[PDB]
Amino acid sequence: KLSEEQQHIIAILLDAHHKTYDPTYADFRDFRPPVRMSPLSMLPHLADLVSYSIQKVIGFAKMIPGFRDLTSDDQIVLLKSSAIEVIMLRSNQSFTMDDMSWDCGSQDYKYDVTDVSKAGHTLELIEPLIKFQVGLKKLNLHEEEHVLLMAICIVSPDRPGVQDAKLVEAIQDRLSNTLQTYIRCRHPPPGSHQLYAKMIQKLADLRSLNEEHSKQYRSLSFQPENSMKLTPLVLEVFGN
Amino acid sequence: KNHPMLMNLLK
Ligand SMILES: CCC(O)(CC)COc1ccc([Si](C)(C)c2ccc(OC[C@@H](O)CCC(=O)O)cc2)cc1
């Protein structure tokens, strides 16, 4: 059974997600407009969406119990390394399996594989990305499990550049033990069937997606005309 | 490099 401490962790993470995820998508009007019908016509809009999402991921991470107690250098390392993965994870909430798209409230803000390719990305990323979204969606995670998985993703001690790896691991262990205990005592069978191992495998998949996205991001952002279309925060967090 | 925007969002 969940301890009071573990229940507090879950409550904090649910609150953190709800303060940083807007299921009305009301801010999307502020982004540069999507353009479809120009191999990069969607780059300005999707750069703004990604930048917006980085802000949300930072806001979520700062609420993870213990995260703000790490050194600021480790906080930065963890966020720089995990941000793209948490974006991929949190985007699953808008992903719909009926047409393999991210539906953010309106047709203008419904993104399919063509839209992602129109930000410069290729099938080498988009195909595993869609496969990941479908696989994650088919787990039918409780929101508790979803916010625990994002938190575990962020506080991973094996990220490159982490200095106090043992302190990071201590936070992740608290979160992992909370997730395992939640699955065992609150996820009804058979849905709990190897759910933890499957969620861990999703973290492995996100590492592979991270490497491919970074490879394509580095190639795209190396061209100054493309970097010009990004945002200051994207350049700072994803690299310049 | 420095990460002032990331750092400000962490405060
Ligand atoms: C150089 C181009 C570059 O590489 C970097 C600019 C492009 O990178 C990308 C990264 C990821 C994606 Si996407 C998995 C298709 C995605 C989908 C929905 C999102 O948001 C939905 C909700 O989570 C917001 C609601 C809220 O948070 O309130 C966010 C992202 C697309 C482009």
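So for chain B, numbering is Swiss-Prot's, and the shown residues are 640-650, in order.
Even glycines carry a Cβ here, placed using N, Cα and C.
In the shown protein chains, 20 other C-beta atoms lie within 10 A of the C-beta of B:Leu645 (mutagenesis position). The note that Swiss-Prot attaches to the published mutagenesis B:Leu645 to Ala is: Impairs interaction with ESR2; when associated with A-604; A-607 and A-648.
Annotation of the mutagenesis experiment B:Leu648 to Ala in Swiss-Prot: Impairs interaction with ESR2; when associated with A-604; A-607 and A-645. Under the three-state DSSP scheme, B:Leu648 (mutagenesis position) falls in the helix class. Neighbour density for B:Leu648 (mutagenesis position): within 10 A of its CB lie 19 other CB atoms from the protein chains shown.
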